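Peer 1: Pasting a structure here, questions to come.
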Amino acid sequence: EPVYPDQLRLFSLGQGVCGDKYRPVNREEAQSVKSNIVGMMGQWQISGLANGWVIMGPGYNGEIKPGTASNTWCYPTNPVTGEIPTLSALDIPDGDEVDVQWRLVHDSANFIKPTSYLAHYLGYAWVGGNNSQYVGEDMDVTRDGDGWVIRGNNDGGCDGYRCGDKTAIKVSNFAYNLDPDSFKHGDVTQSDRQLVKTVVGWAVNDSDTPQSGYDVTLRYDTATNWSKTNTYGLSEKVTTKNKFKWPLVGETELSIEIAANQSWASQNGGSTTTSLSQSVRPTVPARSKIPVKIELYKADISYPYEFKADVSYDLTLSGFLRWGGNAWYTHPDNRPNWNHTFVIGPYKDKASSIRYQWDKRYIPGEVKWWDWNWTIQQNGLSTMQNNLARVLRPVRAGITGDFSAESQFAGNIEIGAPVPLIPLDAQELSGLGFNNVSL
Amino acid sequence: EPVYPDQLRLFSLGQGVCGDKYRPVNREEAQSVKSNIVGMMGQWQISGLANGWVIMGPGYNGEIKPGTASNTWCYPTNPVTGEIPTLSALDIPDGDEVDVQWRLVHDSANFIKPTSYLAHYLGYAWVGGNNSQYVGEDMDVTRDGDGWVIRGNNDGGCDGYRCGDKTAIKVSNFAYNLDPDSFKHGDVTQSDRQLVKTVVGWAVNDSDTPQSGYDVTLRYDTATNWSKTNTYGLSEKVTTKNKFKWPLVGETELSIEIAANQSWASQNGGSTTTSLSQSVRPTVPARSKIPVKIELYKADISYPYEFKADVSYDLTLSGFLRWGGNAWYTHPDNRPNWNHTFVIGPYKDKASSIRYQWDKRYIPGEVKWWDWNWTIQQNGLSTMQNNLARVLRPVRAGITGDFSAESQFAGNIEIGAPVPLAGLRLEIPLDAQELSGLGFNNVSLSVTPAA
């Protein structure tokens, strides 16, 4: 009886009080899904469990201990069972688009068989070629437009009513979303940090009185030169949903942002300079001075990279629905020719989402496409779980190439031990890479 | 004025209703930290924002759209400001424990300088060596038992009152927690799922009535064995808080778990035998046969592995507190010699948590150790945020070796379409001896009515 974290719900209704149809999560259940519960809480949040127990936020190391809270972690009295497992991503090596698609679509155990069986369980007829007795075998896969069509070989003869009407499965509308968090890197070569300029001087306090509460601020322009190569052509189509700053490898600081909604192959380099402003607040005793210092650096890196691009696509099933046994919610018996498309990947809408339909299967008002409860009666809960798990298995494509950067930046305005009682040659700092160094 | 995600608080008090001292997040704020809010929500969770907007769970692709929710994402009417930023990990290459420790405590920009400056801002006197004017410089790094000491070089004479009393920073009590989710793997050395045998035959229905009330069930035992290596000796002290299952790689569905509170280096292999059974409830018409096929597979896999172990340690600062300028809440003026240990890593208690003391800084009853507000008035908010972010910056050590696994498993039971003959009868030969020598034991195909 494993709790599903995605069904946990937090309520703020007093000690051990839950929303209708919910009951409080106990200490044991909380422990089994500790990482998931804590990852839904604020830093110093403290939330209630069953029977005078409490779970603390990530700031408190997520400790489960006795105590009181006016808010409560809760779980459905009648949870939804048999969630679809999320298997691990199917990694596909980098290459040209047509080659990455090819790999995926001719994959019998990972693609053809699960998508054929999906169609078969829904009630689609004759999902298999004439050269075999089993579903998802003897399956022709054909390039067609921007997509691919999988369909039982229809050559020769066959037995069974309307066996010539083989169902087809079209996969189309491929999209590739680069996930920054998947960032790997090869052997790091060029990786050094060199101090170029170390500015010095004094901050003098003459007035007979200890001096403090004055900032010796600094401002200047940093710089970052970067580039990168794309080993293959898939990169021409991959984008990233959100703009992100290129990651920080080694000690060489970087100020690079990858723009979202823009080809990865169209973002191969850049150059930026930003007006920063280090700061410091001294406390120099009466009639004394202090040694101030500001260091300037020049660093650069070079390393082969790799991100993961999440592959998504539309799955379109067309063929006729079997007499006296199909999953369409009206359960038609006149063998209608049917078309449905599921979006395999990010959620677009209810009609095209297996996971939405699956998880709402026990809400009558919601069943307007497939009757997933019927697939379970017919084929067993675990059988459907496994099939859907494989149909919905995240596919990932590698995005490779070489990277190389360079940046100049200042350090902290450090101030040292005072002594009983600062020049900025712009032409010098200009030629060092630091322009507009107005301290 | 940025919204701080870890201050958001979900309330279930009705449409647009927040708890005392909180008010509804608005669409604008929620978009700016969208990924963070969505990652705190259940799959198909839907929660209200201000002014008729709603934010949706990761099931719904984290969409912000019009709607009405009885639960509301909320945010302090009076938020705690200037949070300590959270820098990206400092990553240390795998190695023996000493080397890893060495790389850390001899890292000037990333360790020596930030821990020195922290000692300095807290008010510890003489945090620097005699051969420099600046704090954190000319700093002697010395091995001291199981830990390390950082302290300004005191060679010779120096100018200043009690200048000979250099402040010491001692790092001790390291711990290395393996983060399951940091898993990454090299190019798969060996990989393949091999068909070793296919069981084929027929299931027959002899009666004159269509039959669909019986299960055809396969059951069998399969061994799964696995082993791993640990490149270095740091692993002999690495552990994970909670047990976890070994990441799935390739199609080789494996059932392996690393136990908690047990050294990584002590879990290098194992074998499990599981009794598995799968079934089908075929409908077969009067006087007909259905083909049946069960494919059996051998799966083996190999690859270099690498996790990250989050590195934690105690930071003990010892020296005297300066006159007319120290951070201790009482603000002693008699230069008392002070000793204080911070835990750098997972929280243990209020007293030793910079992150806790910082975020609570504006609550007068919570100020029982250091006065972080004073450090802000003396040095500026940004100066402190940047120093503290440096000292709390996540330190991760790589944990490596090789992984290799081996299993056997059956594919699903597959049935074809009914053929007329020229309560279900099976004609599917099974050789116990051959199957056993193939790794499949106690193998049986059964026909029985199910419930």
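Shown for chain B, in order and in Swiss-Prot numbering: 25-446, 463-491.
Cβ coordinates are placed from backbone N, Cα and C, and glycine is handled just like the others.
The following feature annotations were taken from Swiss-Prot:
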- B:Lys208 to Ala: No effect on heptamerization (MUTAGEN)
- B:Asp211 to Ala: No effect on heptamerization (MUTAGEN)
- B:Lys221 to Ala: Impairs heptamerization (MUTAGEN)
- B:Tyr244 to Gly: Blocks the hemolytic activity. Does not affect the initial structure, the ability to bind to cell-surface receptors or the capacity to form heptamers. Does not insert into membranes and form pores; the mutant heptamer is hydrophilic instead of being hydrophobic (MUTAGEN)
- B:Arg305 to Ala: Impairs heptamerization (MUTAGEN)
- B:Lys313 to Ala: No effect on heptamerization (MUTAGEN)
- B:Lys374 to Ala: Impairs heptamerization (MUTAGEN)
- B:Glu390 to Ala: Nearly abolishes heptamerization (MUTAGEN)
Peer 1: Using a Cβ-Cβ cut-off below 8 Å, which of the mutagenesis positions B:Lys208, B:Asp211, B:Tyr244, B:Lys313, B:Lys374, B:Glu390 are near chain A?
Peer 2: B:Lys208
Peer 1: Among all chains shown, work out which of the mutagenesis positions B:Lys221, B:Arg305, B:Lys313, B:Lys374 has the most CB atoms within 10 A of its CB.
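Peer 2: Sorting the candidates by Cβ neighbours within 10 Å, the top entry is B:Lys313.
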Peer 1: Quick one: give me the count of other CB atoms within 10 A of the CB of B:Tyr244 (mutagenesis position).
Peer 2: 23
Peer 1: Could you tell me how far apart, in whole Å, the Cα atoms of B:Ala446 and B:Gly463 are, given that 16 residues between them are missing from the model?
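Peer 2: Between the Cα atoms flanking the 16-residue gap there are 19 Å.
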Peer 1: Can you tell me how far the Cα of B:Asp211 (mutagenesis position) sits from the Cα of B:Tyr244 (mutagenesis position), in Å?
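Peer 2: Just about 33 Å between their Cα atoms.
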Peer 1: What are the non-local neighbours of B:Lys208 (mutagenesis position), defined as same-chain residues 6+ apart in sequence with CB under 8 A from its CB?
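Peer 2: Set apart from B:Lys208 (mutagenesis position) by at least 6 residues yet with Cβ under 8 Å, we have B:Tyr329, B:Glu330, B:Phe331.
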Peer 1: Between B:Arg305 (mutagenesis position) and B:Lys221 (mutagenesis position), how many Å separate their Cα atoms?
Peer 2: 23
Peer 1: Please list residues from the chain of B:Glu390 (mutagenesis position) whose Cβ is under 8 angstroms from its Cβ, counting only those at least six apart in sequence.
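Peer 2: Same-chain residues close to B:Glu390 (mutagenesis position) (Cβ under 8 Å, separated by 6 or more) are B:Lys374, B:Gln381, B:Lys384.
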Peer 1: According to DSSP, folded down to helix, strand and coil, what is B:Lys374 (mutagenesis position)?
Peer 2: helix
Peer 1: About how far apart, in whole Å, are the alpha carbons (Cα) of B:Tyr244 (mutagenesis position) and B:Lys313 (mutagenesis position)?
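Peer 2: Cα to Cα, B:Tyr244 (mutagenesis position) and B:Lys313 (mutagenesis position) are separated by 25 Å.
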Peer 1: Provide the three-state secondary structure of B:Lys208 (mutagenesis position) computed with DSSP.
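Peer 2: In three-state terms, B:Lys208 (mutagenesis position) counts as strand.
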